[PDB]
Number of protein chains: 2
Amino acid sequence: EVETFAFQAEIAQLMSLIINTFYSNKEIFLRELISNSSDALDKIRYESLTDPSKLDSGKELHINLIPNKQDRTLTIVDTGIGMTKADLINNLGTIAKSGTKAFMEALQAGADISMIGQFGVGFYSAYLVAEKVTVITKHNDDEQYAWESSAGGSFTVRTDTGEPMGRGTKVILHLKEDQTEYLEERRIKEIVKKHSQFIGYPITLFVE
Amino acid sequence: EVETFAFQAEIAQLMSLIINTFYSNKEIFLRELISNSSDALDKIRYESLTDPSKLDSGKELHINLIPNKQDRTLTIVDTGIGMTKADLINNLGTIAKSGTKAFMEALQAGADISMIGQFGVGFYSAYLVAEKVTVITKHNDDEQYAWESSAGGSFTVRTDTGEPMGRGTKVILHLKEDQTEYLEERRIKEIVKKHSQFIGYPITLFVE
Ligand SMILES: Cc1ccccc1-n1c(-c2cc(C(=O)N(C)Cc3cccs3)c(O)cc2O)n[nH]c1=O
Ligand SMILES: Cc1ccccc1-n1c(-c2cc(C(=O)N(C)Cc3cccs3)c(O)cc2O)n[nH]c1=O
């Protein structure tokens, strides 16, 4: 059923830093998620060159941004390579530890939170706007998994008995009460135009 | 022996654009090569988590910058994942085609050559400073290969009968006559400090 894991100490520390530090420029989270989606789309596109059977789970390579004012969620959907259970746990992860240490060191040296992506830990910027993050993922070599964290030093991983998604990753941002601007059409459009204008995949902003 | 290949039409076009366009800010090439080295180092570091036998070919994860005023070359050495023969040909490549089209489209829309890396074709910025590029590569699943191009619409690939390198990629920039500043200690140091200050691997600048 539901497995509960402790984040590595440095990741828990980074997450607390992101939740507690005063930082108004919260919009940067979106560029980080779109960039990770783009990297996962590049990964499946690269593997499909030698083995074309990897596109059987889905041909379309895109990113959908889905605001839901009722549920107070902003969903980032991609049809990238997706993640295995091993990737959900082992990845972010030991690889994150190095980047986390270097980013926190840089912050003491006068650096800004907007430079988080340069340390491979850009995803954690989601906690600038979200009280909880749910990640639904599907990789060709594994089943559909659900990862979840409200930070607090832990995360959960469970098999997803929900609706199948073929292949890719869905990031569901359960927004904080005072961060509902990231559900507005004009606001999302402005951020995408400013930070994600040169992404090599269609980005569709859904409307309600 | 030596196999000669034609670049895809769009890549040949991009390379001619890089060689012929007037653009003074040529130093950007170094950030692009260091960034690709860093990505290949991340790749071997990630694969070594599940399979630790991948580090048998080399434990140290670093980048060396080697200027040679006699040969008029600047060498960028990394101990990253390296490339197979298939990667040297098939990669840069079909994946490059999309990024090339998007980058040339962006340039017409008022964009700058410094944004090349955002389209996954950053390596081609080497031709801002180099008349010829030699690439020596070693991946765990293949033999040692040598890739070479003076642009002009073609490249060569041959098995490398030279000195083995264990694992990684070596980029040898045969600099243009008027681009010898990229061999100076103070100049390389300045560029590394300005553009590559937050790379998560040691960068060693060799001296002569
Ligand atoms: C692993 C990764 C790192 C860097 C770029 C891409 C990937 N990546 C992804 C992917 C990851 C993230 C991401 O960072 N999430 C969800 C945070 C996580 C929580 C728990 C585990 S990871 C994302 O926002 C969208 C994505 O498409 N799919 N496949 C793949 O390789
Ligand atoms: C393929 C790639 C793309 C993006 C980042 C890393 C890689 N990469 C590399 C690698 C590539 C380049 C590079 O771009 N070169 C040499 C141009 C080329 C000419 C002919 C073929 S590629 C480099 O400067 C250093 C590197 O360590 N090794 N392993 C791996 O995956």
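In order, the residues displayed for chain A correspond to 16-223 in Swiss-Prot numbering, which applies throughout.
Going by what the header records, the deposited coordinates were determined by X-ray crystallography, 1.9 Å.
Using N, Cα and C of the backbone, Cβ positions are placed for all residues, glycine too.
In Swiss-Prot, a mutagenesis experiment is listed as A:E47 to A, annotated with the note Strong ATP-binding. Strong interaction with HSF1, HIF1A, ERBB2, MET, KEAP1 and RHOBTB2. No effect on interaction with TSC1. The local packing around A:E47 (mutagenesis position), expressed as other Cβ atoms within 10 Å of its Cβ over all shown chains, amounts to 22. The secondary structure of A:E47 (mutagenesis position), as reduced to three states from DSSP, is helical.
According to DSSP, A:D93 (mutagenesis position) is assigned to a strand segment. For the mutagenesis of A:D93 to A, Swiss-Prot gives this note: Impaired ATP-binding. Strong interaction with HIF1A, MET, KEAP1 and RHOBTB2. Loss of interaction with HSF1 and ERBB2. Los of interaction with TSC1. The structure shown keeps the original residue.
Remark: A:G97 (mutagenesis position) has A:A55, A:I59, A:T152, A:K153, A:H154, A:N155, A:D157, A:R182, A:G183, A:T184 as non-local neighbours, by Cβ distance under 8 Å and separation of at least 6 in sequence. Here the residue is the original one, while Swiss-Prot reports the published mutagenesis A:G97 to D with the comment Abolishes ATPase activity.
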A:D93 (mutagenesis position) and A:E47 (mutagenesis position), distance between Cα atoms, whole Å: 13
Other C-beta atoms that fall within 10 angstroms of the C-beta of A:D93 (mutagenesis position): 27
